[PDB]
Amino acid sequence: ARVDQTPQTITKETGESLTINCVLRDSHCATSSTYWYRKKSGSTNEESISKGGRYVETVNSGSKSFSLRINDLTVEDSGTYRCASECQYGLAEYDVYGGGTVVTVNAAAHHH
Amino acid sequence: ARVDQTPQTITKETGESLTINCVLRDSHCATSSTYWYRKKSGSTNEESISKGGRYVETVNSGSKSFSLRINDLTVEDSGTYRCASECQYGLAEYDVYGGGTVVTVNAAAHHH
Amino acid sequence: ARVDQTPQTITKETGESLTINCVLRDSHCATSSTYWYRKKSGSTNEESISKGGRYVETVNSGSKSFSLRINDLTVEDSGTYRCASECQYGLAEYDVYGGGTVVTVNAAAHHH
Amino acid sequence: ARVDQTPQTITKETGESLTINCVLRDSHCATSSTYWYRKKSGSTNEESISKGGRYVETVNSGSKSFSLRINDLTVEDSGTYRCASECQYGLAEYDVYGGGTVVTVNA
Amino acid sequence: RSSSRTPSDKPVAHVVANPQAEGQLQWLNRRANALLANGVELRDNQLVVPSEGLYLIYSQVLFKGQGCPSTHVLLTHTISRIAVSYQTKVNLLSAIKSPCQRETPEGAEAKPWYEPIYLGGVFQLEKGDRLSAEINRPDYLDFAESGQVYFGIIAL
Amino acid sequence: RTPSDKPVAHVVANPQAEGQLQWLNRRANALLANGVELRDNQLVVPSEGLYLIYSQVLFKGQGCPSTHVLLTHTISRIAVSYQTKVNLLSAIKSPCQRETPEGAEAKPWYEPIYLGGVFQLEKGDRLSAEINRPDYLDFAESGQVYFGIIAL
Amino acid sequence: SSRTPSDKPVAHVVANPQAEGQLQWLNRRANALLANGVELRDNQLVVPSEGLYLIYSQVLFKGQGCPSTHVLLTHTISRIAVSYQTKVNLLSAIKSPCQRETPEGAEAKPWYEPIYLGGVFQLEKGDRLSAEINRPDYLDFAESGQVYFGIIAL
Amino acid sequence: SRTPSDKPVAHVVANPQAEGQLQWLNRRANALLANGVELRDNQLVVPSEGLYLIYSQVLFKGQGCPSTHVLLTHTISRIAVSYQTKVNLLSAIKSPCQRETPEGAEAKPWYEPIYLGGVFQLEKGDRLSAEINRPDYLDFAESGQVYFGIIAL
């Protein structure tokens, strides 16, 4: 299937850093027009992740794969994250999607 | 080991096809500008093999490997073959080499 | 919203051409008396762009829209460009403004 | 095992004092040749903590344990502190380490 | 709060690879269940024989890769000797192994291959001979766990 | 009082390091600042650019044996692009021509080696100055063995 | 990949390993540089702009036995400038590798001698620098970074 | 003079007409000394605090060393305003004669070079000096055989 997200379900803890990778399968899609979307758990609007600061995006052109490392993890960054890419060959323009869910757990629980 | 020519010593008979493979290990070298040099046994010339016809060159950027298939082998195609690639990062520009020798025997030509 | 600059954030390369479009929303402002002002990045004094040479203007009174194409782009011409128009109906005469910033990156110089 | 750091993750405020305990499980390692190393948060320049002043070291030979009291905590005293010991039995002599993170929030 | 009265022996060494040595094979001796005693010294990642005699040389390395994107990869492992009588690198023990015989993980990946290589033999060594265990591709080392890569000699 | 500068390092051999080459930085007339870290006897380049790498070693021995010792000294580089130790600078020196003194013993010999050059380094590259025989080191007096890089 | 642009005249050339009895300088090899205007013409570096440069070179000599009488090993970096078109020595060193011991019924033994030169100089545009040795038949370029030659504009 | 150029700089070479002494000169062709560097008593005086590159080479020549007990030294030292004692920054020793002394033959000219270089943080008023223990074995015959210099990085 066009575009294969590798990290399906992740459960990292508050204060960490997760990278989600996507691999392109259609030789018409380009790693140049890549986009990322987050959907905060409990709401429906899918927001567009802005690449800067906590959201850094890497690319590997040989295998046509791109990834998105998120640092300084908080507990409000739990949601369904998708990657996207724009494909265009002749008289055709379309886009492709994937899927991968995040759960970030917090701390405390000092068992006394 | 900065590009690795794999078939070091090969021995084929007149009328064949030998494949010589090289894989890049330097992450600065590109599979786009590749050159091949053959040195005919007994002379030190290292003339440049051309890409076309009897010399077919297969390039694959995914595994960063290139090969040079030689078909209709004669006994005049016996020598030490090298592969080459052009590397470039910052202010540095260089090229890389390998090594591998071929020995071809004839067919004895059975006379009726 | 009484004059609308379309390209808010632009990133062009040295040697390119950016077009900024402004559309009139007040039917009292005229596409004939339009003015442009730029503020060079890091400086406070706002300078007035002159009509000639590098600055070509396309005006269409039918749609009440005017544009300013900027050619031969350098890296020192990055700043906030605003458009302006002169409005006059009855006893009133006023002007209207916009906003839009340009950032230019350089192209280095291949040193062999 | 091979030395056990007890306070794994601690979070204290500027101006306080944290104690880190390490317990020997190898009966060949000695509480006499103990060493301490700090790594400031987000930097791989693991340095050797010196024994003196704000850094006081307590050894108890009976329970095979040594600890490291850190006083006057600042906002720059946030990192990962590891303990070490020198072991020696017959023809073998080696050392052992632990692991445990410190984060200090400033007021 | 214990007592020890244990004896000693003859030149011996059993060194283990460095786990925190990024993409490299650094030999260590100051780690649990490792030996370097009775005169065997480790200089430049090389063991220096302290006395002439009959020795047993052995070494194992574990190779791991996270995919086979090349049907033309060669893994080798050799214990060589540069001697005081002949100051040239000569191979005592050698082995070659091809880790990837298939036609590369062209679809899905995550196929970690593990290929170990073991060497062993008895040799006559002289004082000052420098033994070295080496591999051709130090980027495939699996030193993540303990006792996966090692190298040692023992005076018989 | 005067502002710092750029990535710099000048590390010196450890005098109380029995028969081994451990590089030190917290000793008089030594530097290690502006991002350069000394990890496991290795210098880590913190930023991409052109660097000048140099090192000197002094070898001293108390006599010429028959083994015929070969003294080597090399500064090698492991890059993120090519994960193999490759030599940037190297030198070899044979100290003993003598036919092993059989009556005039001792007689201390001294042999130095100096290496220096300019190279382009990348972020995270690890430079290492090493020698084959760390048992002939003369770290007795100050600044006889050292190793350093400087961002030009 | 790409991180920082970098600049100024620099050159670090290394001897050709497939050369016999000759010190041929190469630039298109792994850790060698020749950029920002410095030209390599007739086995010579051509300074592209005036300024203060750092000049260095190393040479490694090896022979497998001690020869007869005294052999002298030389290593010099010279400069021919547009201002004064005569080659003058900037850096020089001489080294005696074979101290008597002329083998007469005794075993041969390989000797190694390195020589290093370095200094700061003011060069002008068009100056032609060359590092050379007197006996290119004792060169040991069998390993990497044993013989090299370079300049950098400070 | 055309283009300015700057930084404290010095590249001084030994005086050929001194014989048994190492006198540093700057007024001789390809030699430099400008932008504040002072040469007092064969000593270079730092004009400003900062990072410097220090280097020096010496060439020794003797006519068939008859004495096994020969020791050649070359060191660059620093006397600073903060700590008023001479300490060596860079040092090297070389044994030119490995006992092998000419017995029934003629002289044997030996040449031994020594090179030193390193980067240091120097302060204002610091006195650098390159010195040798055997100034009678100095070979300043040719041109770039003996020198000493610094450049402000």
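Numbers in chain G come straight from Swiss-Prot, and the residues shown are 80-233, in order.
This entry, so its header tells us, was determined using X-ray crystallography, 3.4 Å.
Every residue, even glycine, has its Cβ placed from backbone N, Cα and C.
If you look up Swiss-Prot, you'll see G:88-233 marked as domain 'THD', on the strength of sequence analysis. While the structure shown retains the original residue, Swiss-Prot records the mutagenesis experiment G:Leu105 to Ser with this note: Low activity. Record note (Swiss-Prot) on the mutagenesis of G:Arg108 to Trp: Biologically inactive. One mutagenesis experiment catalogued in Swiss-Prot, G:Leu112 to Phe, is accompanied by this note: Biologically inactive. One mutagenesis experiment catalogued in Swiss-Prot, G:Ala160 to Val, is accompanied by this note: Biologically inactive.
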Same chain only, sequence gap of 6 or more: which residues have a CB within under 8 Å of the CB of G:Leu112 (mutagenesis position)? G:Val89, G:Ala90, G:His91, G:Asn106, G:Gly229
Secondary structure content of the domain 'THD' (G:88-233), with strand meaning DSSP E or B: 0 helix, 72 strand, 74 coil
Cα of G:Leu105 (mutagenesis position) to Cα of G:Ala160 (mutagenesis position), in Å and rounded, measures 22
Rounded Cα separation (Å) that holds between G:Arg108 (mutagenesis position) and G:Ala160 (mutagenesis position): 28
Any same-chain residues 6+ apart from G:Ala160 (mutagenesis position) with CB under 8 Å of its CB? Would you list them in sequence order, or say none? G:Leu202, G:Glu203, G:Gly205, G:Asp206, G:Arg207
G:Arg108 (mutagenesis position) CB neighbourhood, other CB atoms within 10 A: 19
Here the mutagenesis positions G:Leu105, G:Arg108, G:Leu112, G:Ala160 meeting chain F with a Cβ under 8 Å reduce to G:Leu112
Going through the mutagenesis positions G:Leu105, G:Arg108, G:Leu112, G:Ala160 in order, which have a C-beta under 8 angstroms from some C-beta of chain B? G:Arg108, G:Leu112
What is the Cβ neighbour count of G:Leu105 (mutagenesis position) at a 10 Å cut-off, with all protein chains included? 16
